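Student: My questions will all concern the structure given below.
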Number of protein chains: 2
Amino acid sequence: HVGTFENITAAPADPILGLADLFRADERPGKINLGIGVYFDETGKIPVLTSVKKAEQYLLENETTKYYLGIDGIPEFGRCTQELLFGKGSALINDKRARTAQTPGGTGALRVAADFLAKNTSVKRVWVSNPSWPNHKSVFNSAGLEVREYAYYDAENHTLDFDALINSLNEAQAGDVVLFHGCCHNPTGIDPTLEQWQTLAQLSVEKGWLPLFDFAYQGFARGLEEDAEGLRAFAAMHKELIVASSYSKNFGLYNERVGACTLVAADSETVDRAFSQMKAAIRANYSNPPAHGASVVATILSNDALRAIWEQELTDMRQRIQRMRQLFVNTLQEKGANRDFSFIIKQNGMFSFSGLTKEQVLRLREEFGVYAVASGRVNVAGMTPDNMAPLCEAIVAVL
Amino acid sequence: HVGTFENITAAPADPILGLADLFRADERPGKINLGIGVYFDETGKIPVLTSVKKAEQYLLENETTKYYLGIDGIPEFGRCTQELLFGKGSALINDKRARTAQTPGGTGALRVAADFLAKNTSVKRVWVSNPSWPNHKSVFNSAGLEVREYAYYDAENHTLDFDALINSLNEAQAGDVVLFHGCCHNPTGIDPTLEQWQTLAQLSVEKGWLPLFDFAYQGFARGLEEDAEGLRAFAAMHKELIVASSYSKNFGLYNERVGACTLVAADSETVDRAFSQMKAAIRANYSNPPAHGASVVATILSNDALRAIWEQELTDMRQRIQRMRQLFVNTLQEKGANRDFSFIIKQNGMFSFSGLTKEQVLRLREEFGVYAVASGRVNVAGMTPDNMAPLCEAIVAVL
Ligand SMILES: *Cc1c(COP(=O)(O)O)cnc(C)c1O
Ligand SMILES: *Cc1c(COP(=O)(O)O)cnc(C)c1O
């Protein structure tokens, strides 16, 4: 009998995680990693936060069981997540209109929402920005949903093309899902202004879209509360919305897989009915979520002293990135770039669209050992005072 | 516009996890939990193994980063898993015919296999024992696979109905998946003998089935090596197979979600091609797996001292369950049961199929505070010297 696996064709590499694999294999001592979106400190390490180490020490000495969590995970994790998203006294919370499931990462939260929608509703289509995180298409396609692209980035002026965005989204019908990044747009670093958010919120209700927010970077743009303003403007207006959030980056907890999928409906009875189906989709996927990372997050947010430490550590990460954006721009001019790179200062979060071509990015890797994503997305949080000079000399050499 | 969530139908409660919720809500003193398949110790607690605490201490002191694992997880975890399943000197390992992905629990391994098969092969149908773990059907159905049932249990003789099993698999075609429990069948506790496994292995290769093994209880029947004899009979004869394994129960690591999906193909080049697509299916689901639980397992399995502790702790658990089996039978007799429950002593693992009707299980819950799954499955590992007599009086009362 001819084997079931004989005719399988190999998958292409992941544009982000395959780049990381090349980086590990590169033998050259001076290689620079500006690929995957993780935070590096000044010394070029990816450290464990001090708030996290303290919480893990508490867990080690006080955990008495590894008994299964419920399908939706740790209750306090869910409540603390809703408060971070919608605010201490939100009406969504007091009206019991939101339910949260702890998930394995923000990716897990996106797939759970996708599965939930495809199996329980009439949704067929998800609208994603052009460009976006590459894995968005793969998540939604694997759940059986069609993916459509709306306009976003103006590459000539390095800005949000708000007119193009609104014209492209006039083709999105009622009952379609539209995906927004909450803040720190991946890959462009360009977010809407509050006014623009408010314009989209009203347009969204008028046209009957189902908004889905991907919130992987809360706290890296301006602050925990400030970064949620766009989401809260939507939440004041809509009867239904979905939030897939991640704690991978703002807690430095990447490999423990800590995220949430939050469901909002018109009233408490509807959201409970809908959440029963979300729990079924989870049970048929990974059954119930991993405890260690979520327990760390809930321990930190629940304890005023740890939370104080964590917010300061997050502030330090946000400010180190802003210092590198400035240093990057200044050093490019010193190293002989005659192009204006000022737009990089106006971008938020870890990433900037460098403007480099695929051929230039390929040269940076092969000839200079500098690793960026083929779209020209560069991880500013991968820049340090020590690698800035070689990094900028390499960029000027390929311009 | 009308709400997207309004036409949603509520999902029923999970037959196992809903029971556990009912048990938590019950305020009657003396209630007894014989539902979900976790190990309880002699005091009715669900403890953390000593080997696990020691391993977690080492991780706390020595971890310097939470940087993302690769899509397929910790490499040493995969190699140690293959040795456990196939034996230290297996030809499968020497010929590099197997690849292992670390997954979030045994459920996550099953789902990853289902998504991989549905998208990359012409597999359309999965055959599962009747009865089986109720979540099997949900997992494969979530990928759009048809699930059929084969005969398994002789409810009259409390034995494997091997003749009916053979006859009911007559219509399973070449390229169909046939699912086998590796040991400690859930829910019946009845496993094939070695000769029966050898007969099934021959039949499987003649009919061209793709075998898929669900190994959630390795070490709870007779021992770690003995419990894998049936898998290893299949492995000696098949070019291709899939193994979904769990460390939830044999490490008491339930809520850390530690499992593995192992792919076996004819040769190294084929399994690597196939495994590239299994990685693509993981990336579109939860991206990469949770580190803490698998790090514990890998640390214990890699260190001779910790491993000898763990193997003794697993022996202790296995032996406690076997003593409860014998105590359960003796105490039913002392409390006046006329039905013969001797078959309980012949069954393996945590569960016995008691033979109680749905009506009798409901009476036990409502009238006596005794919680079993509605199929009559009772968790013997939830019985203690302290709750044995009240439990047995309750059962006798409903017979
Ligand atoms: C990192 C990221 C994710 C995935 O988060 P994980 O917690 O690693 O699964 C999802 N969306 C965006 C935009 C991201 O940047
Ligand atoms: C417990 C169990 C599973 C699920 O294992 P997890 O690691 O908890 O996801 C799968 N199959 C069987 C037969 C089980 O008993």
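Numbers here mean position along the shown chain, with the first residue as 1.
The deposited model was determined using X-ray crystallography, 2.0 Å.
Every residue gets a Cβ built from N, Cα and C, even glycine.
Taken from Swiss-Prot, the feature L-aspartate binding site applies to B:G37, B:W133, B:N186, B:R377. Among the sequence features in Swiss-Prot, the mutagenesis site B:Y68 to F or S (Swiss-Prot position 65) is noted as follows: Slight changes in activity. Among the mutagenesis experiments that Swiss-Prot reports, B:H136 to N (Swiss-Prot position 133) is described with the note: Decreases to 60% in maximum rate of the overall reactions in both directions. Swiss-Prot documents B:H136 to A (Swiss-Prot position 133) as a published mutagenesis change and attaches the note Slight increase in maximum velocity of the overall transamination reaction between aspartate and 2-oxoglutarate. One entry in Swiss-Prot concerns the mutagenesis experiment B:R283 to V (Swiss-Prot position 280). Its note says: Reduces first-order rate constant over 25000-fold. Here the residue is the original one, while Swiss-Prot reports the published mutagenesis B:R377 to A (Swiss-Prot position 374) with the comment Reduces first-order rate constant about 10000-fold. In Swiss-Prot, a published mutagenesis experiment is listed as B:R377 to F or Y (Swiss-Prot position 374), annotated Second-order rate constants are reduced by >5 orders of magnitude.
Can you tell me where each of these features sits in this structure?
Tutor: Secondary structure at B:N186 (L-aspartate binding site), taken from DSSP and collapsed to helix, strand or coil, is coil. With a 10 A radius on its CB, B:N186 (L-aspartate binding site) counts 20 other CB atoms from all the protein chains.
For B:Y68 (mutagenesis position), the count of additional Cβ atoms within 10 Å of its Cβ stands at 21 [all protein chains shown].
Using a 10 Å Cβ-Cβ cutoff, B:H136 (mutagenesis position) registers 24 neighbours.
Annotation note: B:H136 (mutagenesis position) sits in a helical segment as assigned by DSSP.
Remark: B:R283 (mutagenesis position) has B:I71 as non-local neighbours, by Cβ distance under 8 Å and separation of at least 6 in sequence.
DSSP assigns B:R377 (mutagenesis position) to a strand in the three-state reduction. A sphere of 10 angstroms centred on the C-beta of B:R377 (mutagenesis position) encloses 25 other C-beta atoms.
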Student: By the criterion CB under 8 A from chain A, which of the recorded positions B:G37, B:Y68, B:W133, B:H136, B:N186, B:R283 would you report?
Tutor: B:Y68, B:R283
Student: On a C-alpha basis, identify the one among B:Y68, B:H136, B:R377 that is nearest to B:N186 (L-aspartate binding site); the candidates are the mutagenesis positions.
Tutor: B:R377
Student: Sort the mutagenesis positions B:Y68, B:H136, B:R377 by C-alpha distance from B:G37 (L-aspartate binding site) and give me just the closest.
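Tutor: Looking at Cα distances from B:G37 (L-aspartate binding site), the smallest one goes to B:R377.
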Student: For the recorded L-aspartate site formed by B:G37, B:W133, B:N186, B:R377, name the remaining residues of the chain with Cβ within 8 Å of the site's Cβ center, in chain order.
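Tutor: Everything else in range on the chain: B:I16, B:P187, B:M350, B:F351, B:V373.
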Student: Considering only the recorded positions B:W133, B:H136, B:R377, which residue has the minimal Cα-Cα separation from B:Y68 (mutagenesis position)?
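Tutor: The smallest Cα gap between B:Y68 (mutagenesis position) and any of the recorded positions is with B:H136.
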Student: According to DSSP, collapsed to three classes, what secondary structure does B:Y68 (mutagenesis position) have?
Tutor: coil
Student: Is any of B:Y68, B:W133, B:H136, B:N186, B:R283 (recorded positions) within Cβ reach of ligand 2, i.e. under 6 A, and which?
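Tutor: List returned for ligand 2: B:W133, B:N186.
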Student: Write out the long-range same-chain contacts of B:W133 (L-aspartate binding site), meaning residues 6 or more apart in sequence whose Cβ is under 8 Å from its Cβ.
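Tutor: The answer is B:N186, B:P187, B:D214.
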